[PDB]
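Written out below as structure tokens is the structure these notes cover.
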Amino acid sequence: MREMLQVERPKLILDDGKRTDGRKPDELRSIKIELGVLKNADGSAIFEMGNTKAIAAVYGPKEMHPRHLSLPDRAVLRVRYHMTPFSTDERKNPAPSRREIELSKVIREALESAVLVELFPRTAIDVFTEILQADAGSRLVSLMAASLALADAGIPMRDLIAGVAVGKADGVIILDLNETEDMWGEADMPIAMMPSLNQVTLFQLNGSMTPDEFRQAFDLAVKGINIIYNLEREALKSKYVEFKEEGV
Amino acid sequence: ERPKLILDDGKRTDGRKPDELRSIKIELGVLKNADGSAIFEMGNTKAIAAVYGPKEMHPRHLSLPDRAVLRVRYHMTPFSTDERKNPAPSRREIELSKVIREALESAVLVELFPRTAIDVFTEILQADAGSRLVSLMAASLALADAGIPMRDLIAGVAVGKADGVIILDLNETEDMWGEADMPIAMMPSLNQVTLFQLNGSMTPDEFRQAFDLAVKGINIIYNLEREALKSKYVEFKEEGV
Amino acid sequence: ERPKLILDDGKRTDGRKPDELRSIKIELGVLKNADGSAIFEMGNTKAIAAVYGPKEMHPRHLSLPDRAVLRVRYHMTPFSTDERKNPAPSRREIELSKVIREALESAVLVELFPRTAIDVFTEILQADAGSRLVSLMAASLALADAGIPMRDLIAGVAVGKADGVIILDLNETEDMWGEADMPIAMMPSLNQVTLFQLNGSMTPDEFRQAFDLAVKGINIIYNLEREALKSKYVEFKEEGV
Amino acid sequence: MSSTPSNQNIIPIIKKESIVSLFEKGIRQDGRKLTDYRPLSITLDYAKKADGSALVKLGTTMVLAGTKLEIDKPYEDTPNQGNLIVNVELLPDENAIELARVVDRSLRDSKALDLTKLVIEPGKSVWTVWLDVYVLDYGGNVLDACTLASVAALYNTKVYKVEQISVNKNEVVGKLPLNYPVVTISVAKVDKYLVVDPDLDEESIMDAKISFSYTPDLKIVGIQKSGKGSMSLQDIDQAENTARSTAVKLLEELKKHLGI
Amino acid sequence: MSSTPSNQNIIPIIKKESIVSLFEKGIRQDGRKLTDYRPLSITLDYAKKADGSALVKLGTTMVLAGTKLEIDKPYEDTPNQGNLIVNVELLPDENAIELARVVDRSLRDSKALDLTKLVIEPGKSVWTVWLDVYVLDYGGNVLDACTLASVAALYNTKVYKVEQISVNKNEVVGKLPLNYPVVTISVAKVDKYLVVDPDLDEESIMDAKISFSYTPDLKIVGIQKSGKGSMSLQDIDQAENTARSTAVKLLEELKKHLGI
Amino acid sequence: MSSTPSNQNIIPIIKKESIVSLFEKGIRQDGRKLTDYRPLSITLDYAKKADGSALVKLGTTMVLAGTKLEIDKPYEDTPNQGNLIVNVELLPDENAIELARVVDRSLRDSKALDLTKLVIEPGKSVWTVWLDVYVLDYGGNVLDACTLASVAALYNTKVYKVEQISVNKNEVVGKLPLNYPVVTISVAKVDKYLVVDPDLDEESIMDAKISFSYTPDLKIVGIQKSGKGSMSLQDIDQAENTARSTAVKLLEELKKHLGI
Ligand SMILES: Nc1ncnc2c1ncn2[C@@H]1O[C@H](COP(=O)(O)OP(=O)(O)O)[C@@H](O)[C@H]1O
Ligand SMILES: Nc1ncnc2c1ncn2[C@@H]1O[C@H](COP(=O)(O)OP(=O)(O)O)[C@@H](O)[C@H]1O
């Protein structure tokens, strides 16, 4: 009775076009952005994508502690991606995980392409980032919170950084993933851009994809990024933005 | 099953009245390769302290332009306790080090040695409560032995409440089962409180009593510190405050 | 339980007489991006050594005014042994590093490069005993390959005692169950002992025999090092001292 | 090895005299009297995935504290007790460790949380309360804000159904066994004045500060002197009177946020 | 805390212009076309005490990877799976950790190694595959060489007889449950050109590089953008076409080394 | 990663010649002959809470060593043995680790302590001897002082009643299974002279030193060459003759302190 065995993994695309959280494959989660929320930081921002909430603080161009570690021509970015023990369902150990170490390097390299470090030689810019709630896309929610906190700190950049995770769930390409979609989907592909320059700042894929899927997932991500970018520019003007989740 | 701590008339577990210090032993300049050294004993709590006197600081970016940087280490030897303490530093050793350093920073005239570091190492050889204070006093004396200028010497006792009775200078056992334990360290000649902590529970009125008793004890200890400075060696049998 | 070490014919576990070296393989300049490199193989013990040549030191306060600072790393790959050794450095790796550095410091003319650091990295790719010596020699050769001036080359063997018999160049098995294990490293042309250790047990008269034998072995190895310097590649089948 | 911090953020003698000259008139930079606490905001249940959380704004200082509950075997020494593990993190260690311990001590010694009610099957399985406190904005007097965030996070904590084996995290059984809130009041000694709840500026010009922990019936439950300087005998005496009459004010306000 | 490396040996504007002028003519310093891989050597069973090992020479880059097999209890979460633990070390961290993860991910997500076949007694005992990758010579494009050394080391691995509980290491039962090899192809974006398998010089002048992992049926199995700069949309598109048509040739060559 | 120490103190060429000119007349600064040990003090059970302790003064060098006994499960590898864990501290690492290992090795390989006698229940429970050695005063030749403190601390150790489940620490059963004491003798090579037990000054001008460990039966039980220089063949030969005829005198004296 192989006859009654039925896959353990849950269906991610359900009735109508729709998903586990009731979204269509081409809909973002709800977005909330707030700037200058920390008084003692040089620039700060809180970014929420659905249930993923990150806070980012920037401590603005300053002379570097041990001078041998500074750069003669550039500022040194110091980036910290970190998850609070209560960001997840079960408790994440506060001691840094190899995954946190990798994500920090990837986020730093992302910001390094946007921030004009060639303006502040012998200085260090410190970008701290906590994840207060993790529900997937947290490396992107973190990166964007950072980008905005930099802009809030008044630090010059080529462009703002906007990003979505695009994926494939039940053979269907979907935009902005749940933890559930991240768990059980075939593929999970975070993409971050400087939208006005069309420059890809961060780009990863874990999972499996055919070259064409990859290219479709690619076109959907851009569209999502473009909608998020608009809110970032808005949030820069008015310091506070709230966007109900909806179709790209 | 808890122990009775003050038995029906006055006497504690080690046969002391509520207002009696443990025996004190101090000797100075006991380490030959240190700039200043001291061993301090309060009953069964021994501590040794070495000072390595004002010197240029290793990585110059960590030095201070106007001040000396104090570097203080509180540490317990694995064989200082009943159960073998792990040599790797404990959160409690980390906190006690910060507390002791801040204590010494109020006494030592650091603004006299800019761009220098004064290193104060302290090890507890026997732990029987009050070890943070025995450490601090050993340090203070080792600094004086190193001939480093200070506002005053530091003297200190732990005062506590047991069976509802306020007691002076606690046991291993009194720290363990008493309702309160309040270490106090002073610069007695200036009436300056250098270190002050309380773990446990007290009413505002008993806090003020415990406070008064601690001062009296400190004054007696201070006198021995002063004697130990001139003669290098001091013994003192348990006595009433 | 417990194995035999020399057999009824007088041969060891790997079929060698008590006075025979393992097979030797040396090749130089094997790493492209290093300033000097070498692979050394004694029987089953293979070590690779890279040198990153005299260079301005990172944090200048750690440099020396008159000398170069040697920076030496002895390390075993997780797959060098039979049961996977942890990559995190062991107390044994930490000691061996210090011993190897002090060995190289006696040979390398550090006087010549003040305010600089010479890096010597060493990995063990297969461990079958004598790995601290195979490492040291690989390093010595890598330095010579990096064209760094030295008093002499360093050659070395582990001499030991199996079942009451003094033997030259040990197996993991002989290291494991032998009564003594004595690594010796020399600057053969100067008759200078660079490294010298003994773990196990020996009578003074035995110690002196094991010593003489070690010298003879060292002399044969030295010749191959001198060789390998001139031709970059040397093979040597096991033979009698 | 504990050493004098070289990021000693020095504040000029001239600016110090400006602030002291105001103290002499019983007023401060921010407008409050020598004995006033800063404006206090508490948002409960801020971190949604926590068992209970609280975001506290005391002036410009911000602390977020969150609890996370687990089922562990009780430790061999204390077989009929649950566990409380406090952990502090500064974001802008040693001061963190000290903050953690001071908070822990005052929550434990007051018995504000009763650990002996966190037992499920004695000797077999107990609740472990993970308290994690995150300082997001260092606006001075972090300790008092920590105690507040902690207490609030504990009062916001939801306990779940214990399926007999593990935890069923969508059925809420009840709250934590909490006897009462606890407040910590820091009094700074700047010059010859005693100042309640020092801000960023006041902390950098102070000699030392002393912190008193109180239960609602005004029992002293923890004291911690702190700072590179010293304080006189009648200073500590006076400080505690001030600290205590402040405590009453702060407790009623904490309770209003905490829903009685 | 991740910070811009203060090492990173800067390469003058004049030397960059020399290399780019060659790119414009579709040739490089080495001599190869913009899309060519470097010369590839693989020596199997190099580390004799490993269960399986492989020494890879891609250009001047040298990676040695070795496997070591062990029997442990499967981890409470994954009761019907063996373990794969990848570990990278640079010898001439953070880049190491990133390298380890990228390789791991592409070996695990492709299911090139089937962990569910490394079970001995389900829930009781499983195989743990320790993969350790050692970069001996940093000649640029270390990632591609690592993937090769890894895959090769796994294909060289020998599994031993199990006493059921105890390993008998001189009887060889079989090989690892390997479905297929995997290749990673890195494409660098130098100025306005895309360059396959960048060497040491090319990596120091590039804006960013992007790395594609492929299974033999040409499914993308991992992508990693890497480097201090950015890349355009059309660039990543083109890169992947180039990356994929390279993968075919590299796979055929890898297989020749691995014997079928 | 082991590197040449940058902050130990260089000693001028002029001062070196002064000391050597004295060696040339068979006398040293302090007054002793080239082959004499420094004055030796041993105070037993100095640390009262230790299960056996010894404070050793050799010249200006001071070592305090203390033992602490515990009951554990023996190692899966060594089921019929107790444990000895040596640990060295320097207070005024790497030299510490080296010191610990050299002492451990000579106590273990000599069989001075018989570990197979520290078994209570074979395979179930054995004694673990924690030996902790604290260098308080670095007066040169720390190694020799360490071996002495260690041996003395073990000879002072009290074993307790084993009461089933636990230990009853106020009933003394006996003392450690010790076969014999062990001495380590360090011989420094300064210039062209061999000098027994070098002091602080002699160690900083020496080429290298070599340390020999002896059982009372004058069997060599450990050798450790140490120092940033080299030694000739005849030097090591001569060194050991001197080292050994010294060992007899030092063993005598060690025994007198211990109560034979
Ligand atoms: N230690 C952990 N405990 C619980 N959940 C975790 C842990 N680490 C990661 N997660 C969950 O996995 C989600 C997705 O992680 P990942 O694929 O790295 O993407 P992102 O980092 O963009 O969220 C996280 O947002 C979080 O919900
Ligand atoms: N980890 C430990 N194990 C056993 N006993 C200890 C330990 N730590 C401290 N003690 C003993 O109990 C006392 C309690 O210490 P505490 O009150 O925290 O500080 P202090 O060391 O100043 O007394 C110590 O003085 C010591 O005698």
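Numbering, chain E: per Swiss-Prot, residues 1-92, 104-175, 180-275 in sequence.
Structure method, as recorded: X-ray crystallography, 3.3 Å.
Even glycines carry a Cβ here, placed using N, Cα and C.
Counting only residues at least six positions away in the same chain, the Cβ atoms of E:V86 sit under 8 Å from the Cβ of E:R112 (mutagenesis position). Quoted from Swiss-Prot, the note attached to the mutagenesis of E:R112 to E states: Abolishes exoribonuclease activity of the complex; when associated with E-116.
Swiss-Prot lists E:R116 to E among its mutagenesis entries, and the accompanying note reads: Abolishes exoribonuclease activity of the complex; when associated with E-112. Note on E:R116 (mutagenesis position): other Cβ atoms within 10 Å of its Cβ, all shown chains, come to 19.
When secondary structure is read from DSSP and collapsed to three states, E:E218 (mutagenesis position) falls in the helix class. Residue density at E:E218 (mutagenesis position): 21 other Cβ atoms are found within 10 A of its Cβ, drawing on all protein chains shown. The annotation that Swiss-Prot gives for the mutagenesis experiment E:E218 to A reads: Does not change activity.
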(Q) Cα-Cα, whole number of Å: E:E218 (mutagenesis position) versus E:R116 (mutagenesis position)? (A) 23
Q: Give me the Cα-Cα distance between E:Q175 and E:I180 in Å, rounded to a whole number; there are 4 residues missing between them in the deposited model.
A: 5
Q: Please report, as a whole number of Å, how far the Cα of E:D104 is from the Cα of E:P92, with 11 residues unmodelled between the two.
A: 12
Q: Taking Cβ distances under 8 Å as the criterion, give the subset of the mutagenesis positions E:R112, E:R116, E:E218 near chain A, ordered by sequence.
A: E:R112, E:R116
